[PDB]
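**Q** Have a look at this one.
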Amino acid sequence: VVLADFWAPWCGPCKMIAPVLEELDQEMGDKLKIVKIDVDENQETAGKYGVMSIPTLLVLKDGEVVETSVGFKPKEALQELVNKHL
Amino acid sequence: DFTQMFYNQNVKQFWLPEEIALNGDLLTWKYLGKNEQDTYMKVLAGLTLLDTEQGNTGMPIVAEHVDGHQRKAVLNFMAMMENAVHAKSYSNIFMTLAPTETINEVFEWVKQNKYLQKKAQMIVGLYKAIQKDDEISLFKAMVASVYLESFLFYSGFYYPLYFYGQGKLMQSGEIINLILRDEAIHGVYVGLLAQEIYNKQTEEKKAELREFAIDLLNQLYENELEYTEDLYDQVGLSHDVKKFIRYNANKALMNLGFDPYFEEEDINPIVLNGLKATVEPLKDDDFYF
Amino acid sequence: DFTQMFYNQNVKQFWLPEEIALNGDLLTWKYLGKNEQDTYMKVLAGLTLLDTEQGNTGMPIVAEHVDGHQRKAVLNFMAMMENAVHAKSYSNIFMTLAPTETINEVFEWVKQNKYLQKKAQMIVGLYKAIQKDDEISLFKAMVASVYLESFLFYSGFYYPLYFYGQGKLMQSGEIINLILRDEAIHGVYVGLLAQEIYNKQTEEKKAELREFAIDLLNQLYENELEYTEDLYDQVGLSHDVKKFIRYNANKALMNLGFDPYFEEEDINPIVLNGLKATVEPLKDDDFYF
Amino acid sequence: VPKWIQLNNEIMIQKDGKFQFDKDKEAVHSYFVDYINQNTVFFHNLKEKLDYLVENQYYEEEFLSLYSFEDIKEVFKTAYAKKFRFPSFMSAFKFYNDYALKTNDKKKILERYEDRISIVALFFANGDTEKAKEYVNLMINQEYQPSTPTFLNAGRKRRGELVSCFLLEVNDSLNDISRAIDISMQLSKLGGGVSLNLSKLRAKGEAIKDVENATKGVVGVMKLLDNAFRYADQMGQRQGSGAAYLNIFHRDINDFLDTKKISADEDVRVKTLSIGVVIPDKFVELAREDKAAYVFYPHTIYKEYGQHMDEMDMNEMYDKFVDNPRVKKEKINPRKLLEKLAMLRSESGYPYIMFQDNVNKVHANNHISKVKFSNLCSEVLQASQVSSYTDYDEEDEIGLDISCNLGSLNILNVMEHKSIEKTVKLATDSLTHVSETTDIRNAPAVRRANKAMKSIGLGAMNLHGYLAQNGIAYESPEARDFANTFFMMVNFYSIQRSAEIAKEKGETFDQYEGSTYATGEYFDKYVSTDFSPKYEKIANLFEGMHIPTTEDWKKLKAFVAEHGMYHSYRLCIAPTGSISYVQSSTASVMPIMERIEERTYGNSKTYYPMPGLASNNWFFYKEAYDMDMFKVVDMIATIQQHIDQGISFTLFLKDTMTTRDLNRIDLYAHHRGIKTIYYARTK
Amino acid sequence: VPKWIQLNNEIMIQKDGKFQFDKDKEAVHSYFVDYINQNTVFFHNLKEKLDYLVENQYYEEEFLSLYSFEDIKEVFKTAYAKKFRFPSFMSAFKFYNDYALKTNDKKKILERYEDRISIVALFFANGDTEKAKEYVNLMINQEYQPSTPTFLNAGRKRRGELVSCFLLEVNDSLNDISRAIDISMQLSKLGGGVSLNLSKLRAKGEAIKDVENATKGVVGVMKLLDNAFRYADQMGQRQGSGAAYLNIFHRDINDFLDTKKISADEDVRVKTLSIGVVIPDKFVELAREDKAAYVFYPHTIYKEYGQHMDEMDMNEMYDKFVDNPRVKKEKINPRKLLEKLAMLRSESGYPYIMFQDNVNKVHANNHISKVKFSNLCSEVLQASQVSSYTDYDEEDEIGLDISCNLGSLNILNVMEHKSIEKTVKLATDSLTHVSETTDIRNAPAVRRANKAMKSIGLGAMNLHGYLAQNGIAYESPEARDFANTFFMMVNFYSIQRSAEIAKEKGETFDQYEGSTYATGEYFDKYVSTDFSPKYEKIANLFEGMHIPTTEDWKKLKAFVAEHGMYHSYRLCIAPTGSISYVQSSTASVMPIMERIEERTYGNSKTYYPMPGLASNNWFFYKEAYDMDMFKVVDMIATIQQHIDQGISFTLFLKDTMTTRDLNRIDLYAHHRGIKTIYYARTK
Ligand SMILES: [Mg+2]
Ligand SMILES: [Mg+2]
Ligand SMILES: [Mn+2]
Ligand SMILES: [Mn+2]
Ligand SMILES: [Mn+2]
Ligand SMILES: [Mn+2]
């Protein structure tokens, strides 16, 4: 189970989600991998997954996208989103 | 971002009734037909009655609930203009054109008139419904106030502007033009205060406030059409007055930061004739790369 | 018998601080001691607070409860003067003479000064205690307003007048004299309204109202003494100012129809020294000679 | 406060209930004992003075080289032999502050009154020592005064042009508009006031190359001209002054007028551009009958008829324009337009009023062109032909742009010397010389019309002063009788001098043969009506001077028929703003505005009583505002019947009278034959 | 609301979290099956259409008369054989609202896209049917796009001028100022944007013939030009646009800048005249060293040295100006002036910044003149010689006033067709034809410079579109490598076509012999440095096309030395504002402002996605405001090294950044060799 964060350095909401993902890694990092990808440097992956806004959070399970969340989310909402797929 | 600028514009527009001599209007008044004189009297009484509500309740109630010393001062100034300047000006026009008994009868008639009462009481109802520390009820009252200042007055203003654009009743028309110029800025200012509240709301609450504003506009507009036919059919002007109402409804909506509701229309030409980025010093080593 | 003449007097006294250029005071200000400048800033800040509340609260609330469109027009005009003209003029003075930090500090100082907070608490409390259709609560607030207009301002007015009388800070002093001229007529007018209510009462009720007025005056007076000492001891003038406020307390009582309460004293003579063309249409006979 | 200023302010201090007028004389002495003599540069001899002025680029070498030094010294001695003394402080102050030549540092006085007069006389004579002495005697007797440009700049190397009234015709094209802007800038650079006719320009909403609603109208051209006049302001010395004239039947006439309303926006109002309105008799007839008038689009008329709207007689063309479907027009109320004109004149004194038919029913050169507009002072009324300024590398069609030569007779000094004939002829000769010596290389039509028409303007001043010092009220019939006789003599001797110059040089003005002078029509009223004074007092005033009779006028008519006339135009009465001070005279033929005028120079106050004012003639020096404007109109019409061009006629109104009174004065002026109305000054 | 409007608005209604871009295509279909096909005017055959357009004064008959009707039919058939379809609604809407020919009442559509392209091609070919077919194939494939004036007005009777921009040099004289105003009005009447160099005009407080403190400075001329451009506003259709350029060492530079301050008074504020500032390397050096600089009075320098201040190199003459007592100067803080420039650009986007030394260190025609100013879009950088407009009746010394014809290559379509060479040569031929058939009869210096310089501007569009549609980030080094190679190819083939035209006509541009083209210096960096792509992806992008090497550049240098060059200037990258919509291309070489732009037309709103925008290339279409301005500067410098004229470089700034960031971007642009900076647009 992987939480992929599509972000950019200029994106205000993406700066707000960064500390939330660090807390989530401390609490769940034994069962959840967190991956960050910068859409300004990695346009091909952002295009492949059809991302058209940031932050976009993809929950992947064994390489397949099982859930998609757009915009800022608090920690508890990200935990609920990931715990469905653990 | 705006209160000091409006303060300036308001105080520099200060005027007094005594500045315009009214007696020379009798030289064109005597040449109008009975229907023209009747419509003028009724329109004038309509404006007078609505403006009194704004002076006694509308402006002071908004000044009471709005926070901010500078806003309260501007609002106080506007309330002063309603009560001390506009009200005396309307009285002066009446006393010049009609004898005392005629004035009393016109006000009795307009006081009982169904279409004038409907709109007057709708507006007053929203002012009476403002609750302490409730910005939603304040916003609704501000919408009502903007609709009065920027929309409801204009079915009335039409006629004095129509004469003024033809060279008739020029002294009272000059007075009306000064009044109208004050109401325009009042409407814009209260509109900005309403947008401030609106912008503090959620998206669902915003959609709900938009529905409120459009619904209120619709009720007032349908009554304005009836009010208009009631007064202006006898002088053959209702079609053109209706265009003027819609044009001013659109201005009122724009004052509230909303899109125009009605398609653009041309207005009667006679009435038209009457009408910093942050400075940061260069620190050196900005010239080297 | 009096409202119309007060209406005319108030509107003919209309002014804006921008009419007076203040850069002429720059040098006489620069030349004052630090103690003198401190007292001066604080004095005007205390005045600003009083006018802020008189404009925001006192005058509008009295206007709401007093019957008659002309009486309301006078009270609305007076309210506008308080916050749109008087309170603002002090900022014009501050912005000319003082750097922003000193201005910020003096406004912080009003918030934490116990005498200024106490007097505001007492006066505004009475304004907010007015009950609709209850003439006694209204009388009590009008007494409070007269005491603000004709007594409480004077611990503040002393110092600008004291300088004006010596030929110092004369532009600021001109503003202050205009403010004082307004407050004198405001105190008389509100006094006459208070007397109207008092005169409706039984002798027993009147006796209680005099007790209220005198108890309130004494309570305000005792607080004003402490305020005066706090401000004026550093400039050596506290005893002189105290004589001045007693003098004006008697004027406030007289505005209320009561006998003077303090004995007469000699006031500093410096402070006493501180006190378009007409248009006709063309006839067919004007084209022939 | 200087001593002379105290002595001048002592006039208002009343002794025995009377103003101390004589104290003013003492002030002059002080002004010369304390200031003028101290700051006047003196030389060991006139040769050294002339050498210093020529070498330091103060004077021109050419005009001084035409005389031997002995002749120049004799002319200066003739000027100084009069021992002229300024009678009032303001005369000397105005001369030595405005006209006396000063050093480059503006702290010393190089020219006295006699020096300036001698230099102007030497410039006028063009090499004739006797003629120079005659001019010196004319100007030191103060019988004739050259205009401010001529008086100030004659003989000076660092100078503007000697002509300051210029009238430009603007054709309906962008090339012509740009050329008009350029010429206005060039003439304002020379120091002249420029008047532009905008009637030929098509109105707002007309077609440019068959695209509709494209023209900005005359208001955009007025904005361009106003910017040009603001830019060209005599090298930052005086505010650039320009005038725009529009026919009242032009469509833009309202917007034109709207440029002078106080309520006008910043993109509508022009501040440094005076406006004048040309009112044909047709407009007055339409207003009189209350029939609604039509304002026409000039380009549609030009397309339909091939001529501009202002180039044809509207009296016979108005019905054809109205009945023509291809001519575009809008309905207007002429009485409302007249009331708007009166209201605007009450507010700001604008616009100037030109009664086209009043000008053109006595115009002698209607064959060349009808007078379509006036100057910035609304007294120059001459035929003008528009120019066709084409694109680059294409020959322009140069027309005629009016530029007349100003100079004023001092009626008091002329009549007390019994020298109407000599003064008029010498002034005509000086004006001819200045017109011949004027060469403007940036105004082609102005230069062509100066060479061809040879038009000069000989004015008069001190009429009210002369009448008041002779116990005659300005509004009295005796005053009008005197004006009639005096100006008929002025016209007679001006025509005689023009014919004599034509005979001497063997040439007349261009297209003279078609003029009413050649056909003898001009002299009709002169060969049938006797203009001798009808009052014994006026006849005694004219005692010692031969008054031309009908036989003399017949002889002059025959002389003009045989020899022609050198000047197309000879007489025009200019306002004479500041030269009236130096000459100690009342301004123009206007009545005095105030008996004693208060002025503020620097931080000092000064008092100028009207010339010759005393207790005996205090009542005769009636102020203009207190006078009946109908009688002022009558006097101005009496003078105008003997003036070929117009008279700068300012209305003097009280604040009490309404716009109806202003309109009545304008209509009585139109009825009485007044050609132009200059200003509506409200007291 | 129209059906196509609803379909276009359906793009933003997301389906499954993705924008409905394909709906846009549907909109175009609707826009054609409901509006265009119904509003089009169809004839029985092409003969009736051509006859109707000729007799009704829609088309010029001269250019059509050079072909037999069979050839015109073949050209139109070639245009229609491509079956061109607009891929977006906004492309067709923009063409049929701004460029398609309509009737006189604008109620019907007379010209389709193929009809307009055929007419433009027939005008370009000038009687050559095969050349007309080549132009048709070039434009219908959308490889090349003539500028808005040329595309809109070619072959039209009611057309304006085909030249987009004009640059005027204003000499320091009233005659020259008035002529500049006239020429500005004439060229704005023709529809072109006019730029005027005001650096030769003497500053405020200078002497006009020995009277000091007389000049109004460049601000008065600025007000005159502003009013002239307001008056001449394309017959009220498009607001008159003018540009004023002033050297930063002019004394009026502050007042100049004060014309654009939002707090400026009405007597100083100028609102319809864009402002540009020319900054030599000396000013940047002084600001870098924090040494107080000196602004100069141009007239004192001209008096002392005989040449204008902007006529010589400030880098070598600044110390001489400062140490010369006869030169008047004022002390300024160059860093404070830079901060004022940054603040002004943040507030209003003005002034344009022209780095004079960056322009002139690679300028090929410095012998004729140094580039002293730019055009209204700050991309034209050519030699200009000031004209001496003298008095009337005097011959004027006609100089060189810059004017070039614009045309943009569509980078995506050019590279997709692998036709850089053919497109560049055909575009050069079309621009040469546009220059040859341009004859302006009211701008003499513009006409002479067009005849002599033969300067053309060949731009490029859809750089960001091509990069994003090929998976290349605009800020990436791969994008800069592509720009380097592509624009080196464009320069190579433009020089080759210019030399071939010079050979076939036997004539070069005037004073070519002194240019760096004749001496071979221009080719130095091209005969020593290889500009082939350094990345494999870019090389694959350039596959099928012969990338010129150093040997090809040496052969081209020899060919130019033997035959010369027909065009003094060939490449200039204009903003290409509205014609980029029709070509379905991103504007110029600038990065896109937004991925989807919401524009309000009438009472409706429309959304235009960037060409080729989709899910896979969303983040490749990075918005310009989100981009690092330093990397955009790097891209623009990489392109500029191959462009002889300038590039309209708009800075895209965020609201958060300060004026110090803007100054840093400007200084990095100057360091990287950026010639001009167009706009500072803040999000
Ligand atoms: Mg034309
Ligand atoms: Mg020169
Ligand atoms: Mn009101
Ligand atoms: Mn209101
Ligand atoms: Mn107060
Ligand atoms: Mn008060």
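Here Swiss-Prot sets the residue numbers for chain E, with the shown residues being 6-688 in order.
Method on record in the header is electron microscopy, 3.0 Å.
Just so it is clear, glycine is given a Cβ too, placed from its N, Cα and C backbone atoms.
Pulled from Swiss-Prot, these are the listed features:
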- E:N380: active site, proton acceptor (ACT_SITE)
- E:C382: active site, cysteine radical intermediate (ACT_SITE)
- E:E384: active site, proton acceptor (ACT_SITE)
- E:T153, E:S169, E:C170, E:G198, E:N380, E:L381, E:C382, E:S383, E:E384, E:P580, E:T581, E:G582, E:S583, E:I584: substrate binding site (BINDING)
- E:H255 to Y: In ts-A 73; temperature-sensitive lethal mutation (MUTAGEN)
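Buried or exposed, and what's around them? Tell me for each listed feature.
**A** Every protein chain shown contributes to the tally, and the Cβ of E:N380 (active site, proton acceptor) ends up with 32 other Cβ atoms within 10 Å.
Look at E:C382 (active site, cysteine radical intermediate): DSSP puts it in coil.
On its own chain, E:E384 (active site, proton acceptor) has E:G462, E:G464, E:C577, E:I578, E:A579, E:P580, E:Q650, E:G651, E:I652, E:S653, E:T681, E:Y683 as residues at least 6 apart in sequence with a Cβ closer than 8 Å to its own Cβ.
Of all the Cβ atoms in the protein chains shown, 26 others lie within 10 Å of the Cβ of E:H255 (mutagenesis position).
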**Q** Would you mind reading off the Cα separation of E:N380 (active site, proton acceptor) from E:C170 (substrate binding site), to the nearest angstrom?
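**A** Rounded to the nearest whole number, the Cα-Cα distance is 7 Å.
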**Q** Could you check the binding-site residues E:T153, E:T581, E:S583 and say which one's CB has the fewest neighbouring CB atoms inside 10 Å?
**A** E:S583
**Q** What is the interatomic distance between the Cα atoms of E:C382 (active site, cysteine radical intermediate) and E:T581 (substrate binding site), given in whole Å?
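**A** Cα-Cα distance, E:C382 (active site, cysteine radical intermediate) to E:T581 (substrate binding site): 10 Å.
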**Q** When you look at E:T153, E:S169, E:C170, E:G198, E:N380, E:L381, E:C382, E:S383, E:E384, E:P580, E:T581, E:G582, E:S583, E:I584, which the record names as binding substrate, what is the longest CA to CA distance in angstrom?
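**A** The substrate-binding residues span at most 19 Å between Cα atoms.
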**Q** Rounded to a whole number, how many Å is the Cα of E:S583 (substrate binding site) away from the Cα of E:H255 (mutagenesis position)?
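**A** Just about 35 Å between their Cα atoms.
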**Q** If I take the alpha carbons of E:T153 (substrate binding site) and E:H255 (mutagenesis position), what is the distance between them in whole Å?
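**A** Each residue's Cα considered, E:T153 (substrate binding site) and E:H255 (mutagenesis position) end up 35 Å apart.
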**Q** Which whole-number value in Å describes the distance between the Cα atoms of E:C170 (substrate binding site) and E:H255 (mutagenesis position)?
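**A** Here the two Cα atoms lie 25 Å apart.
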**Q** I'd like the number of other C-beta atoms within 10 A of the C-beta of E:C170 (substrate binding site), please.
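**A** E:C170 (substrate binding site) is surrounded by 27 other Cβ atoms within 10 Å.
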**Q** What does the structure give for the C-alpha distance between E:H255 (mutagenesis position) and E:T581 (substrate binding site)? Integer Å is fine.
**A** 32
**Q** Run through the Cβ atoms and count how many others sit within 10 Å of the one on E:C382 (active site, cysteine radical intermediate).
**A** 29
**Q** According to DSSP, which of helix, strand or coil covers E:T153 (substrate binding site)?
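**A** Where E:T153 (substrate binding site) sits, the three-state DSSP reduction gives helix.
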